[PDB]
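A.B. asks: Got a structure for you, written out below as structure tokens; questions coming shortly.
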Amino acid sequence: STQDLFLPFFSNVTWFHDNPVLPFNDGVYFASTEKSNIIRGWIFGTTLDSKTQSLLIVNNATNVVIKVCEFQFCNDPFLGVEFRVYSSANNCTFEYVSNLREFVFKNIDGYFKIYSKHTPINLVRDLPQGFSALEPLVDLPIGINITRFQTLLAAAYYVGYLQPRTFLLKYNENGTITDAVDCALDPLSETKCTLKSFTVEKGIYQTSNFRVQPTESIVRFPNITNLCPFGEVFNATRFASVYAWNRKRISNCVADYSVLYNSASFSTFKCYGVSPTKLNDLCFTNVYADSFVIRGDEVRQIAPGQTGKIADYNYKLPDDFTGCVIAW
Amino acid sequence: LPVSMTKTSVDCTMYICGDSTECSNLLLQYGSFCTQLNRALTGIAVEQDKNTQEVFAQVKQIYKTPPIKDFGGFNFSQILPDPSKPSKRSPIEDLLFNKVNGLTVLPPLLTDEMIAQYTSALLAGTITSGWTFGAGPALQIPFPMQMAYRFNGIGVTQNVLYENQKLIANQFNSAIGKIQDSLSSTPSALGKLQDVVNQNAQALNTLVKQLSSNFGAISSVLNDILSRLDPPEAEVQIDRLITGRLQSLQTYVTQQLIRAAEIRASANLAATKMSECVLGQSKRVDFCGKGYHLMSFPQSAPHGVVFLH
Amino acid sequence: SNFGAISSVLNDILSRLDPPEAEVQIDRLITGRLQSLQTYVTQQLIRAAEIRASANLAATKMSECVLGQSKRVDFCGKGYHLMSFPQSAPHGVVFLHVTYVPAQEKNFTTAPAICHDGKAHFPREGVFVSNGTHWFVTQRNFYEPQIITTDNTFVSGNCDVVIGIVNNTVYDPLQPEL
Amino acid sequence: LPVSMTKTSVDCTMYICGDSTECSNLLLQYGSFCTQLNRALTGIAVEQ
Amino acid sequence: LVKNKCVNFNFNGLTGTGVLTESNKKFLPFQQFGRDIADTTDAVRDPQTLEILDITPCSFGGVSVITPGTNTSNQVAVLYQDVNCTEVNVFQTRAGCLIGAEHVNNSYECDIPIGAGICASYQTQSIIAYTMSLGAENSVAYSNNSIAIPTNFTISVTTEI
Amino acid sequence: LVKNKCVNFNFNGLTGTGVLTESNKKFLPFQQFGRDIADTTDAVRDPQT
Ligand SMILES: *[C@@H]1O[C@H](CO)[C@@H](O)[C@H](O)[C@H]1NC(C)=O
Ligand SMILES: *[C@@H]1O[C@H](CO)[C@@H](O)[C@H](O)[C@H]1NC(C)=O
Ligand SMILES: *[C@@H]1O[C@H](CO)[C@@H](O)[C@H](O)[C@H]1NC(C)=O
Ligand SMILES: *[C@@H]1O[C@H](CO)[C@@H](O)[C@H](O)[C@H]1NC(C)=O
Ligand SMILES: *[C@@H]1O[C@H](CO)[C@@H](O)[C@H](O)[C@H]1NC(C)=O
Ligand SMILES: *[C@@H]1O[C@H](CO)[C@@H](O)[C@H](O)[C@H]1NC(C)=O
Ligand SMILES: *[C@@H]1O[C@H](CO)[C@@H](O)[C@H](O)[C@H]1NC(C)=O
Ligand SMILES: *[C@@H]1O[C@H](CO)[C@@H](O)[C@H](O)[C@H]1NC(C)=O
């Protein structure tokens, strides 16, 4: 059993028959059901606008070629039943030369693993209800951020998208894969994975754990009482002289600094060492407040490192004071 | 004898980690203990319901006693189930029932009434068939003779029984009642069972009580530990907390196993006992009751069994 | 699993970590692995003791249902026991329990004694049975009806106590000859 | 046949902490471990 | 406030996951919150509307897949371990919420164990479930005079292993 | 290449010790090395032959 990237069973795949740009969800699945071979190309990259690295491929009858350049992508590129899917080939980064054909792509760990498997054309109007495996063809070491892809022809096919699931793979008697099971498809199937067995005997089997997740948070609190008496510090009618600065100890009460945020009456609202937003939500021993009047130009002096007369001879703060200050 | 025990079951994580992915993410690094731990309890769980079947499903096909209970003069009305009780139980065992956050508790596979119901049939075949049903197609033999054979099984010629049938009868009926109050009288009668449940409760309550210690870490509520401490430093704190919490659980499990096996040892003993003493008449003196043995009478009980030799 | 260590390999952690700092890192694998080992032991030991208990059973059982004929019902498997046959299997033994089981019966009516000469009778080893007309007494685990004689039964007490003892004849081998 | 092993008893703490109040006061952080340990030993002894 | 839902909470001192409800407990008035015998938060008084709230953890359990042998059918049933189905056809049982199962009244011998005497089997055509049979009943005709003596017999052999 | 002897090896990156014998096994052309069902390296293909 391995958990890796795959197309989950019984996915619901897009069918074409006019080849627009299609993105790359997490992996690239593609397989063309036609003996006409007209569809013989792919485009890779993120911008796809000649400004970013990209990858190109042409599946000739006998001349297979792979390219990594910044082609001037023809916005409507094609060929004829005339191979010019682009307008210029500049700043090339890499080059290589090499009835139902399936091609799985992944740009993984900076590498580009491309996997193939050819099966006959025995279907009429449906993607066959059969099973087989994909055999690796080429792993390419190209460091490209790829978001979308587009197929290049001169029919019909199917394209889905790889997914991060977990599988069990019955390796055969000689190193091939004859069958596999999705872990996460259905109850029955999920049994096989945990039992790590390909065929379950009759009975009962614990598989996983059924737990209910918390759908929401919640918190409640007593009706918030005893607001700290702040109006008589800010809205207070009269103030003392600076050397007669009053210290108002703040006792056990609740602060609610929310007002000093949303009230620009004061001009500074300046806090030191603590952000304004992260102090209306804290707890401390107690609080001491200095309400007084200084000069209109004594605004800067109320800080550590200020050492004026107001600082030194009238009102001093420690060099490491933890609090705030407002002058208006 | 005890027969089963509370099918406890605790998950790996929801014990160690109360759904705190941080705690879980650290836990996964201890490998696969809990699965091993969890599997152990799982087997303990399965072994339990296995015990009861091994001790009660000794009869493939159920029996019923007849409507008219004419037994040569034997009043088993104390032990046969009574219709009057809505639990279809019997007076004796009726006394017996009267006399007795991260985890889970599984119910027993067998419902207690079926537990009684096997005992129900078990009596009938013992009562109205003799040992024969234990070996195959049950055969009905009028009960007085069934005594005679058992008397014949004790080097006691058949003559004595019918000679003294009434006195033989009245003694047995008289004996029966003395059990009923004897269980009622002795407060330490069923201690054997009474201890077991009392022990397991002491185990689990021990297990949870451990959940509130600090184990060389700052505190025992990991969420506050998650809050009050930054993760990387808290991990070391958590690690200590994980350790003690973990192997504390480890102790619980090892504690459980050995007890369970002891029960199993007791269990089979009962099953052996309920084969040899019940389904037939033994000769292992002082195994099916003190003195030469006659028969038995199983009787269902919480988590356990009671025999009447 | 590295038990919370930096790395899961003792060789790399010696290099990829400084040696004095390695020790504390080393300790974790020790404590981790050691306990992990130890739990395996206890896991084994308990299971071993479990086996030994089982072993003794068979050990007895063979020396019970093979070297003899254990009368213990159900000890040699279902039914009255005849013989057991050991066969060796990997790590364990299988026991063919050749047991005996009655199959088919009929209704019969019983009387727990017989009074013939005003005198009681008890079957020495059988039980009195009725095909409706002629009474019979037979071994108690296979219908093998047999004729009433003095030799096949015995006598104790008279006919005033036994419940349901039934008026009937009893034969004497001697009288027809003499 | 053996019949009974030597009735053995070991204190919670006297073993771990040979009478050092600084020790046990650090131990009581460990929940009810030891008290359980005595029980099993005591359980063994009475069993014996 | 939230009731009756798997919610993450804190009442002024104590965290915890749970599903709350208005209990009928009457604490003593000075007290806020209640705790169970095993030292666990079992109740809190909502300090706004001073109701007594019962804490119950989010209902959960294991899951085991009902199945006949894959050999038989791919159609299965699922057991969710003891949650009220409304908390998840469906046939509730004392052993849990057992989806993909149709109960049947007719007594049937147990085939697969679930709990509380609940066993199942394939039928005709899906998976059923039922309170299990007590075993097949077989009454016997006792009398004070009816004796049953066997006439033929078989020497079985079984393999205790 | 050295066979039938206790040696150390590294085949295109496959590190490890042991002894090398001509395995009767059959790989697939693209593959490089087999593994034990219990996840232990079991065989390799010599790039030489
Ligand atoms: C595929 O998608 C269509 C529409 O999105 C939906 O009707 C159909 O049921 C899907 N098939 C499956 C197998 O889910
Ligand atoms: C077994 O190996 C042979 C070649 O040795 C190959 O042809 C055959 O396909 C293998 N078996 C399977 C089931 O793939
Ligand atoms: C809290 O406020 C609510 C608002 O309606 C009120 O009904 C309740 O009585 C108050 N309780 C306290 C303790 O303040
Ligand atoms: C004996 O007679 C009773 C009553 O008629 C009947 O129920 C029972 O089946 C009979 N036994 C046999 C073996 O036929
Ligand atoms: C058996 O019981 C019936 C019930 O009426 C009774 O008539 C009969 O006498 C009893 N048997 C004997 C031997 O007395
Ligand atoms: C299991 O499958 C096999 C086919 O290989 C079949 O012969 C057998 O009857 C099946 N048994 C059950 C119980 O489904
Ligand atoms: C499940 O929900 C129903 C809804 O009416 C309720 O009556 C029942 O009591 C619930 N189950 C339990 C075990 O309480
Ligand atoms: C069983 O019978 C009861 C009584 O009518 C009924 O309520 C219940 O739905 C029945 N169930 C089935 C499966 O027939």
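Here chain B follows Swiss-Prot, giving residues 727-826, 856-1064 in order.
Going by what the header records, the deposited coordinates were determined by electron microscopy, 4.1 Å.
Every residue gets a Cβ built from N, Cα and C, even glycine.
Sharing the features that Swiss-Prot gives for it:
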- B:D796 to H: In strain: B.1.1.318 (VARIANT)
- B:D796 to Y: In strain: 19B/501Y, Omicron/BA.1, Omicron/BA.2, Omicron/BA.2.12.1, Omicron/BA.2.75, Omicron/BA.4, Omicron/BA.5, Omicron/BQ.1.1, Omicron/XBB.1.5, Omicron/EG.5.1 (VARIANT)
- B:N856 to K: In strain: Omicron/BA.1 (VARIANT)
- B:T859 to N: In strain: Lambda/C.37 (VARIANT)
- B:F888 to L: In strain: Eta/B.1.525 (VARIANT)
- B:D950 to N: In strain: Delta/B.1.617.2, Mu/B.1.621 (VARIANT)
- B:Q954 to H: In strain: Omicron/BA.1, Omicron/BA.2, Omicron/BA.2.12.1, Omicron/BA.2.75, Omicron/BA.4, Omicron/BA.5, Omicron/BQ.1.1, Omicron/XBB.1.5, Omicron/EG.5.1 (VARIANT)
- B:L981 to F: In strain: Omicron/BA.1 (VARIANT)
- B:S982 to A: In strain: Alpha/B.1.1.7 (VARIANT)
A.B. asks: Near the Cβ of B:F888 (variant position), how many other Cβ atoms are there if near means within 10 Å?
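C.D. replies: Result for B:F888 (variant position): 25 neighbouring Cβ atoms inside 10 Å.
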A.B. asks: Among all the protein chains here, how many other CB atoms are within 10 A of the CB of B:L981 (variant position)?
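C.D. replies: Its Cβ shell of radius 10 Å holds 17 other Cβ atoms.
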A.B. asks: Cα distance, B:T859 (variant position) to B:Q954 (variant position), nearest Å?
C.D. replies: 18
A.B. asks: Specify the secondary structure state of B:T859 (variant position) as given by DSSP, simplified to three classes.
C.D. replies: strand
A.B. asks: Please report the number of other Cβ atoms within 10 Å of the Cβ of B:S982 (variant position).
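C.D. replies: For B:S982 (variant position), the 10 Å Cβ neighbour count is 11.
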A.B. asks: Looking at the variant positions listed here (B:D796, B:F888, B:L981, B:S982), whose Cα lies nearest to that of B:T859 (variant position)?
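C.D. replies: Comparing Cα positions, the closest of these variant positions turns out to be B:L981.
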A.B. asks: With CB distance below 8 Å as the criterion, list the variant positions among B:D796, B:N856, B:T859, B:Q954, B:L981 that sit near chain E.
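C.D. replies: Cβ contacts with chain E under 8 Å: B:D796, B:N856, B:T859.
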A.B. asks: Around B:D950 (variant position), how many other C-beta atoms are within 10 angstroms of its C-beta?
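C.D. replies: Total other Cβ atoms inside 10 Å, all chains included: 13.
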A.B. asks: On a C-alpha basis, identify the one among B:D796, B:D950, B:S982 that is nearest to B:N856 (variant position); the candidates are the variant positions.
C.D. replies: B:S982
A.B. asks: Given the variant positions B:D796, B:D950, B:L981, B:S982, which one's Cα is the least distant from that of B:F888 (variant position)?
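C.D. replies: Closest candidate to B:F888 (variant position), judged by Cα separation, is B:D796.
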A.B. asks: Distance between B:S982 (variant position) and B:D796 (variant position) at the Cα atoms, whole Å?
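C.D. replies: With the alpha carbons as reference points, the distance is 76 Å.
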A.B. asks: Quick one: Cα separation, B:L981 (variant position) versus B:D950 (variant position), in Å?
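C.D. replies: About 40 Å separate the Cα atoms of these two residues.
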A.B. asks: For B:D950 (variant position) and B:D796 (variant position), what Cα-Cα distance in Å is obtained after rounding to a whole number?
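C.D. replies: Cα-Cα, rounded: 39 Å.
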A.B. asks: Using DSSP with the three-state reduction, classify B:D796 (variant position) as helix, strand or coil.
C.D. replies: coil
